[PDB]
Amino acid sequence: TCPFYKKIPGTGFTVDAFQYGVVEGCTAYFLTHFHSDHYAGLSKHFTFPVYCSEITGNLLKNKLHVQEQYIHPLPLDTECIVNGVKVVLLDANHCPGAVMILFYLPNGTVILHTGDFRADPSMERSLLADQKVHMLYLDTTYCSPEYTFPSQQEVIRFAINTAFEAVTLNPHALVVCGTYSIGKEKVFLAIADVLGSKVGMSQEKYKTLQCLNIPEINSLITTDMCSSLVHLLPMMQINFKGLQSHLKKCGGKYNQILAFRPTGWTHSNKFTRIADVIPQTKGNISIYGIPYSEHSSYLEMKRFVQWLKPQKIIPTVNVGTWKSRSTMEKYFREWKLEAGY
Ligand code: NI
C-alpha cells in the first residue's frame, strides 16, 4: 500500500510509487528520476501512463523495456497540462534526467515535489521565482548540521589533479572509477579528459550512458578497453581483491592502479578537508574515497527552504523512525522562526 507522502491531493497523481501494484484513483504515475529505490516495480509489463523527463523516458524504454505507448516525456521549464492539471518540470541538480515537479492544483494550492535534489542558488531564478508554494515535499537525506561536504567543483579539481600527477609520474598506471547507478559521471569524464583518453566500460554501462543526451558522448566513451587508460567497474569491485583481479586481465600493459570511489557523505568529512584526503594503499594499488554528493548539504537545504518560505513541509527521506521525524521537525521550526515566515 502506497504511503501518503507519495500521493498528490486533489489529483489523480502519484510520485515515485511503482511498487504498490495498481494505486486506487491513479490516472498518471510521475517518475522523478531513474534510481532503483524510485522506479522499484516498473518493468515491460507496466500498462499505465508514466510522466517524466526525456532522459528518464530513454532509460525506461532501453533499460527496463517499458513500451513506448505508455512513456510520456515532458520538456523542462515549460507549462504542460496533464489530465486537466497544469504542471512544470524543473532540473533537480541530481543525476541526469532528474526533475522537481510543480503542480498547480484546481483549488489554487501550489505544490513543489523536489524528488531527489541538490539545492542551488540558481533555483532561486527558475520558474519558482514567480509564485507562492503552499506544500513542499522535500528530499531530507542530509537534514542535520553534521552533514557537510565540499562543492562538486572542489571535488573534481582534487580528482583531476590527483590522477594527472600519478599518471605523469608513472605512464604505466591505470585509473579505475567505481559506479552502480547513473549520476556522478563528471568524475570519470573529467579524469579521462585531463589524461587524453576515452573512458572504457562494459557494454551494459555503455548502453546506459548512450541514453543520457550528453554532448559529443561518442567522442568520450568506448567499449574497447584496450584503447583506454580510464576504466569503469562496478562499485563492488573497488577493493584490493577486485582491483588485483582486474590488473591481471590487462595483459601486462599496467603495473599500478589508482582507483576512485565516489561516495556521498562519510564520517571522515567531520575531520578531514578535501585537500588533506589520502588513499588506502596495498602494494601497487591505491583507493581514494571522494565525497561527491548529488544531494543537498544541510546548509544548501536550509537556504533553499528559507528562500521559498513554504507553508507546510512533508519530508520524503528518513521518515521511518520517530527520532528522525522529530529531528527534522525541530529544524523546520528553527528555520521558520529565524527567517520570519
Ligand atoms: Ni536518487
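Here Swiss-Prot sets the residue numbers for chain A, with the shown residues being 700-1040 in order.
Even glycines carry a Cβ here, placed using N, Cα and C.
Annotated features, as they stand in Swiss-Prot:
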MUTAGEN   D838 to N  Impaired nuclear focus formation, reduced interaction with PIAS and increased sensitivity to cisplatin
MUTAGEN   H994 to A  Impaired nuclear focus formation, reduced interaction with PIAS and increased sensitivity to cisplatin
Pairwise Cα distance for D838 (mutagenesis position)/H994 (mutagenesis position) [Å, integer]: 8
Neighbour tally for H994 (mutagenesis position), based on other Cβ positions within 10 Å of its Cβ: 23
Cβ-Cβ neighbours of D838 (mutagenesis position) (radius 10 Å): 23
